[PDB]
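Encoded as structure tokens, the structure appears first; notes follow it.
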Number of protein chains: 2
Amino acid sequence: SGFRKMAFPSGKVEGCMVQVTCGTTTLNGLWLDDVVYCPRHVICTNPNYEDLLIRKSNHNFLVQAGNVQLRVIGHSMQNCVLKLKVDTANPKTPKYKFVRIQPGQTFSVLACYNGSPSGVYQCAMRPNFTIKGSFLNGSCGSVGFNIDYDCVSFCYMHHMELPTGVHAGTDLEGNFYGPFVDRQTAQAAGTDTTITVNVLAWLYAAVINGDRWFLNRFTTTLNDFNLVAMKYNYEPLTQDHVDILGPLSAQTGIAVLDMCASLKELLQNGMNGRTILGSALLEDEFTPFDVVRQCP
Amino acid sequence: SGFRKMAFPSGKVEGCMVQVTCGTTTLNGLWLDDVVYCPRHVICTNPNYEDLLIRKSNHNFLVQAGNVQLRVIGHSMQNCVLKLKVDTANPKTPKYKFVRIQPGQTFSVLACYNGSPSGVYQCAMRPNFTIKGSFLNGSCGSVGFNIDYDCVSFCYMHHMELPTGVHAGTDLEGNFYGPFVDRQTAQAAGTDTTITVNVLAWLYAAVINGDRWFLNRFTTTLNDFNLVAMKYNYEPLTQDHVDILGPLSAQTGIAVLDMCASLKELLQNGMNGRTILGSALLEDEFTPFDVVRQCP
Ligand SMILES: CNC(=O)c1cc(Br)cc([N+](=O)[O-])c1N[C@@H]1CCCC[C@@H]1NC(=O)c1cncc2ccccc12
Ligand SMILES: CNC(=O)c1cc(Br)cc([N+](=O)[O-])c1N[C@@H]1CCCC[C@@H]1NC(=O)c1cncc2ccccc12
């Protein structure tokens, strides 16, 4: 029993974190085989990054893996990431993939400073392609990931904090999530929405954990629920969402559109002083997969 | 910016997790130097554990570290933990300590099944000496820990789930936290209370992160605040608590008894539909140390 914001064990990623310094700028890099990946803004001092990199050489990059200095033998840019070829393959390289995630999906973040891991937490990619992380100066180059069997799927590299305190970054191919750029502009997070399928998944987790007070005998139609969703700035629920919630609905015996009638009531009436899984708000940062992981 | 339930990077503990089997019972053990620590209930089939262990031999214990079988060359009991001496020292043993924690303190939990780590999360030791974990059948022997510089301070080994779904266990010397025993009885979690110094720490974290709506111009006395605390089932605030909150009060310029007047108002009036650090409840599972870790 119980339901926590649960990250993947971070060891396989800890063994890949290094420190990258260029000039007076230090941040984190990801060392996989003989390449170190890091944000290209490490080379900054409205820049043209192609010009900035042409003016650099391998010896301008200091890469440290714990106590060991790695010798850079090549450098190149891939979108907003720099690839530093080093003369040593990381012996701790896990089986890995570079995957790009969808808004509404979750991942673990290994926050790192000066190449040294500091902490691990779970995050969701918001509909507006920001993440509500916890990051300080020096955290750039920290990565987000999921782990399946022995395989690390890297999905996020940290680049910046926006004015509202939320975070923006790239996939590991250097392509930003969302309409953001690695320069100082007035860019800001756009309007957001609540991830409906995740709220439903979390209500199923609550039922599995014995919270039942919000249940009722009613069912709704998909169309009528989506009318309520749009009033409350919730994403539309699709038939694919209903299908994805199938296992949790079978586990609890509560049909998806039955649970949707509960969510409609919670949206229109609130909780009347009660809580669900220790929260007085509707939580939307757990996917159906996340619930089954802790509540099979 | 941002504030998350943030665990310590779990790699140093992942390398210590093994599978212990006795008879048909499997759970997790902690392998440090040439000893594997695990819950003594692995030897059960109102037991007398001294009798149960006298009837066992080394060959009754199967210990597997990933794919490698470790040969047990000695067995002994230490309170509610079994110590299995093995013929190989763990080459991945970190610098470590066995520390016992206080109610109100926090730690990271590496949930494990069949000797294999599944997830990492942060937990607090409740005033009633339970933890609100996330644990399933097979999770016994999972451990809780904090990490400081290179040193893992192990503080918790998981033994059982109580009827309300919360969790109970021992320190790594085998001594239970709280009035619990490793037998089936009608034991249940006792009354709990809210950890006041942690709520205050989290209000300081909120201010550091730009949430200021609950602040006011008033201050209270310690005695008058503690009258309100006892009405709302909050722990008394001590002068030592006030001293511990010193750094956060200096960082924000908000005196501790100034913030106490805010907490009094929140307790008496609620939040009027507003939120603090993404919560509509007063959070008490972050220590002052946890706040400074993410909000220096
Ligand atoms: C704060 N400001 C921005 O983060 C920022 C804002 C914009 Br608009 C554009 C960029 N840009 O172009 O990269 C930014 N990156 C900064 C400047 C270039 C180098 C990296 C810098 N950021 C960090 O060090 C950082 C990361 N995370 C959380 C933080 C919390 C507090 C302070 C700093 C950070
Ligand atoms: C559920 N019941 C108890 O956990 C229990 C309750 C009491 Br009262 C006393 C003991 N006792 O004496 O050890 C208990 N341990 C169980 C019996 C002895 C072996 C270990 C057993 N527990 C787990 O496998 C377990 C751990 N965590 C979360 C779980 C969630 C669901 C199912 C099982 C667990």
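Residue numbering for chain B follows Swiss-Prot, covering 3264-3308, 3314-3564 in order.
Cβ atoms are placed via backbone N, Cα and C, with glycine included.
According to Swiss-Prot, the feature active site, for 3CL-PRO activity maps to B:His3304. Variant annotation in Swiss-Prot: B:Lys3353 to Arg, described as In strain: Beta/B.1.351; the structure shown retains the original residue. Under the heading of natural variants, Swiss-Prot lists B:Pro3395 to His and annotates it as follows: In strain: Omicron/BA.1, Omicron/BA.2, Omicron/BA.2.12.1, Omicron/BA.2.75, Omicron/BA.4, Omicron/BA.5, Omicron/BQ.1.1, Omicron/XBB.1.5, Omicron/EG.5.1. Among the features that Swiss-Prot reports, active site, nucleophile is placed at B:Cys3408, with the record citing experimental evidence. Under its natural variant entries, Swiss-Prot includes B:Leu3468 to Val with the note: In strain: Zeta/P.2.
Structural mapping of features recorded in Swiss-Prot.
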residue   : record                            : contacts (Cβ under 8 Å, 6+ apart)
B:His3304 : active site, for 3CL-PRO activity : B:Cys3348, B:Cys3408, B:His3427, B:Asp3450
B:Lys3353 : variant position                  : B:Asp3297, B:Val3298, B:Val3340, B:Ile3341, B:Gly3342, B:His3343, B:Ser3344
B:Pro3395 : variant position                  : B:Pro3371, B:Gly3372, B:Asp3460, B:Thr3461, B:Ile3463, B:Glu3503
B:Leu3468 : variant position                  : B:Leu3505, B:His3509, B:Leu3513, B:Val3524, B:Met3527, B:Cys3528, B:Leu3531
Exercise. Translate the DSSP assignment of B:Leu3468 (variant position) into the three-state scheme.
Key: helix
Quiz item: Among B:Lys3353, B:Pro3395, B:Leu3468, which variant positions lie by ligand 2, judged by Cβ under 6 Å to any atom?
Solution: none
Quiz item: Across the 5-residue unmodelled segment, how far is the Cα of B:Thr3308 from the Cα of B:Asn3314, in Å?
Solution: 11
